[PDB]
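What follows is a set of notes on a single structure, which appears directly below.
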Amino acid sequence: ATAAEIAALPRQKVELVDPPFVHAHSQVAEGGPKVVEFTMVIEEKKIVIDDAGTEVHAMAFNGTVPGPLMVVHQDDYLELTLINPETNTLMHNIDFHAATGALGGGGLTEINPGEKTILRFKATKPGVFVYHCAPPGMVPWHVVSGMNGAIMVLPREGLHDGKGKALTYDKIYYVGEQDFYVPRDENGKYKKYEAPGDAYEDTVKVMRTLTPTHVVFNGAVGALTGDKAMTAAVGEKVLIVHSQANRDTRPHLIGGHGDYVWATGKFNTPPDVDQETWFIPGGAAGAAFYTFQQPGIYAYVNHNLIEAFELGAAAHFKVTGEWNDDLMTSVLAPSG
Amino acid sequence: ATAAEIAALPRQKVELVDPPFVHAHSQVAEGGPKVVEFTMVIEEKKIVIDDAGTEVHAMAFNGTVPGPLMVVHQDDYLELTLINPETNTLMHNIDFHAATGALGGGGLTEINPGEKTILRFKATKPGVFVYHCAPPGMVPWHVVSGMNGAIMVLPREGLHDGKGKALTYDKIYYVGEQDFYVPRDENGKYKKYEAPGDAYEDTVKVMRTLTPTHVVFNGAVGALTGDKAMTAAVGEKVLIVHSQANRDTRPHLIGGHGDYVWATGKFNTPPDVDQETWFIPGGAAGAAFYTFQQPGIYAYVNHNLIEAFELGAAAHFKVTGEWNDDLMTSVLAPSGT
Amino acid sequence: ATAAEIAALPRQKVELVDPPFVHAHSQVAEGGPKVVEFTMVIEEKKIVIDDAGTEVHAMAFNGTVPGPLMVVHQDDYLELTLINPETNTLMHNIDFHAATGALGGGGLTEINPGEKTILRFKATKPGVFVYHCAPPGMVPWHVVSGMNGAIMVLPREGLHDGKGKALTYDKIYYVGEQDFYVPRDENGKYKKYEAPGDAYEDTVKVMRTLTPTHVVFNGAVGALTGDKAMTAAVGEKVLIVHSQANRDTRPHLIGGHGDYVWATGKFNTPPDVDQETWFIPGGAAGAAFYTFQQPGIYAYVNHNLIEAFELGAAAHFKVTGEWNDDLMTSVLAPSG
Ligand SMILES: [Cu+2]
Ligand SMILES: [Cu+2]
Ligand SMILES: [Cu+2]
Ligand SMILES: [Cu+]
Ligand SMILES: [Cu+]
Ligand SMILES: [Cu+]
């Protein structure tokens, strides 16, 4: 399209919502291509990531880790206003794995504290895609400080299986998985710092071990449990978008399955079916579609069980509805 | 199906066999859906995991690491009697990745020492699937103590390739791969412990490094070598089911290939073909189908070669038959320049 | 083919070229099956792998890390003369993952210093495949000393997409990724050794941590950056073959995509499409096809960004041509 053609397109302003929720959107595109407008303010803030009070200096798109899911349709333009307030200390930018050119946008969006920028790109490819900050010379440091999120570029006709049959979800959740590298003192106690820059050198030493101290969903151990457990009902179709900007993960819904899994995150690549545990490489997002068949509590995990149950990569679903004894029954309950 | 309908179904009692062998079964289903019955006693037992005598307090389904392969067909019910004998000290359960609800069965199978339970589930999806113990609060500790196996749910019509052609194996092996995290003393020597619980804290520390001290097939370094090497012949079609309940692996048949590989383990997901090295993420099983074309020794490995040859993740095949010089030949044998 | 038929096949000597470049070949096979002849001399030599003068006793097929890409077509034979000069101190061999029998050729090619050997195998399967040295009892040590490369076995009719439409590249690069495990003294300084064998015990200790000290392309930090960046033009179609003989990787073209990715490296397995980040497991090669749409500098990385930007796994592309504002534009440049 020409500059004139783009200028003539409808605009839509989106209000983003905090993960794991996703802003209001339509699965099938409503009308022709639009310029979809988003605004995010970057917040450098302390976050507490475990029950021992361990802190990370987060660098947070829209004030959350992960940043919010942005949803557009194929061949819409995503137009992001990105704001780096004067209250921040570092330069930041944004790279969309969905975008083409200038390192995914990072080359055009370098903003100091007190600056803003507006980037527009054409969402040419359908799928879920990581976005993350990547300042030249301090790339992994920003990413492992939680400066990453994802977008979803839906096909204009919504989702389909490998044979073109429509797949319509009732709910969608966005699980951003974060590897953190928290320095420890001589006694193995996690260190605290009073400025993000103060933590740099110590954090880089831990990073280079390639061994995260914490692996978490939505920025903290137990974040997506209890008050924040995801919910569904028997019969409900749920899409789970999962990203990891820096490190491999192996999602698994304990008690359920990934009925359709776009493991690569890309909708023009046919999904795998009947998945027990799928695999998302570091630097990518994937998506699983599941129809709940049993009520009860499910654990959604990274299925390295040390990472899930020692390092923090475990979320819950609470699912309402009627038990199905055909699928599963206790023929003899635990007994002498 | 109603309770009455399930009750009307035929029952078949299966006798399990120790890995890497698999109990007698039919590739194509014989008759309609059945309730296939299995029994396993859990054994907390000391095992030796290398030639040095390094010990693990294993938590073993049916007394083996891995637990045995249970084979059913799609829409059969798998009915497991699970027994935790009074001689054990821990509560245990079982989670079938194949199953739907109650955390895969875990929520319904928590048995203390001296207890049993019987779980039935409908095997709705065809493929190979991990099973493992997962007691709330102690999940990875049971799994990395060897308390895991796999099941195969064959399609009722047996295996096919991605394009409708029947695939029939002559033999099947189940390779369970296990990451062990054995504590070391100040000299770097592996520690031995009196009771399993004595090892807990030291073991969790190693686990947290995400660096196994041993990565093994069938419970020990070299377990599938020597007189325990797997066997085949030129022209023989072999299915190798491979599981890893906790940690990624990248299986490779050195000297061969994976002709058809269901890397995700799921038979409705078309297999990759002509594979050198395939990838099974932790918490999953995969399966590779290969027709041997050359005689001799093969090494079947996790192709992180450090994991294979330093940490223990290598098995052997001994293959009989005639050498094929078309496929490969030594034009000039090692000789002076 | 019968004995006489095999004997009657044309023999063709091919001159090799150092990575990331690839020797002369045709995408579509020229004529019927051939015995393609290659020669490689093994060089044991000290190489510097970083900006701090860190040394590795490299074990290098053809003097390079990775060894060079050999290109044949399906049902050709690859006939390699492998030479181990008497100036070397170790026995070596070669295993082709493409080959069938004798551990991939290793059983037939065990050459001491002052020995040569000639191995022929039929390239029965189309794809990119790892080759590496693997002396019994010293397999990972040779491999992580850089003694590995890849071959490409093109389909006789060249590459195709999932729909059988031809994919014809304008150029091809071969990126070999190497995990190194360099010992350090107790002050954290990388150690140096007089002979390769002197480093053996110390190196195996680092190897067993499963944590490389360096993860590099073309044998060294920054080998494929700056004046040695790979090149392309807007509209150019590029195939990027990527191998990792020992350890997982997750390639990503920063600013671009993998339009078609044979992530498993096997051409009979349909390519994934529209990929952000693909995954090649340790012990395999993969290949990505991309058509450049934007000019400028791209970074091509292993998207564990710690491995990329701390440990060395980052290359560049320098791409010429006209910027496409439809795909991406700075609506508002960074500003107060
Ligand atoms: Cu990126
Ligand atoms: Cu599990
Ligand atoms: Cu190999
Ligand atoms: Cu940033
Ligand atoms: Cu257990
Ligand atoms: Cu070698």
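Heads up, chain B uses Swiss-Prot numbers, so what you see runs 40-376.
The deposited model was determined using X-ray crystallography, 1.8 Å.
Each Cβ is built from the backbone N, Cα and C atoms, and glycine gets one as well.
Going by Swiss-Prot, these are the annotated features:
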- B:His131, B:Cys172, B:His181, B:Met186: Cu cation 1 binding site (BINDING)
- B:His136, B:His171, B:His342: Cu cation 2 binding site (BINDING)
- B:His171 to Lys: Loses nitrite-reducing activity (MUTAGEN)
- B:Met186 to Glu: Contains only a type II copper atom and fails to catalyze the reduction of nitrite (MUTAGEN)
- B:212-376: domain 'Plastocyanin-like 2' (DOMAIN)
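With a cut-off of 6 Å between Cβ and the nearest atom of ligand 5, the recorded positions B:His136, B:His171, B:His342 reduce to an empty set. All protein chains considered, the CB of B:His131 (Cu cation 1 binding site) has 26 other CB atoms within 10 Å. In this structure, B:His181 is the one among the recorded positions B:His171, B:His181, B:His342 with the smallest number of other Cβ atoms inside 10 Å of its Cβ. The secondary structure of B:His342 (Cu cation 2 binding site), as reduced to three states from DSSP, is coil rather than helix or strand. Of B:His171, B:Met186, B:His342, listed as recorded positions, those near chain C by the criterion of a Cβ under 8 Å from one of its Cβ atoms are B:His342. Proximity note: of the listed binding-site residues (B:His131, B:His136, B:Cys172, B:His342), B:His131, B:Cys172 have a CA within 10 Å of the CA of B:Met186 (mutagenesis position), given in sequence order. Using a cut-off of under 8 A between C-beta atoms, the binding-site residues B:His136, B:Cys172, B:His342 that neighbour chain A are B:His136.
When the binding-site residues B:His136, B:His181, B:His342 are screened for a C-alpha within 10 angstroms of the C-alpha of B:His171 (mutagenesis position), the residues that qualify, in sequence order, are B:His136, B:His181. Sitting within 8 Å of the Cβ centre of B:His131, B:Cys172, B:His181, B:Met186, and not among those site residues for Cu cation 1, are the Cβ atoms of B:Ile81, B:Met98, B:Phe100, B:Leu129, B:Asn132, B:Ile133, B:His171, B:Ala173, B:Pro174, B:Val182, B:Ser184, B:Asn187.
The Cβ of B:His136 (Cu cation 2 binding site) lies under 8 Å from the Cβ of B:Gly143, B:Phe168, B:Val169, B:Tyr170, B:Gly322, B:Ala323, B:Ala324, each on the same chain and at least six residues away in sequence.
When the Cα atoms are compared, B:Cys172 (Cu cation 1 binding site) and B:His342 (Cu cation 2 binding site) turn out to be 27 Å apart. Comparing B:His181 (Cu cation 1 binding site) with B:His342 (Cu cation 2 binding site), their Cα atoms are 26 Å apart once rounded.
In the three-state DSSP assignment, the secondary structure recorded for B:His171 (mutagenesis position) is strand. Geometry remark: B:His131 (Cu cation 1 binding site) versus B:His342 (Cu cation 2 binding site), CA distance 33 Å. DSSP assigns B:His136 (Cu cation 2 binding site) to coil in the three-state reduction, outside any helix or strand. According to its DSSP assignment, B:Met186 (mutagenesis position) is coil. Of all Cβ atoms in the shown protein chains, 30 besides its own fall within 10 Å of the Cβ of B:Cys172 (Cu cation 1 binding site).
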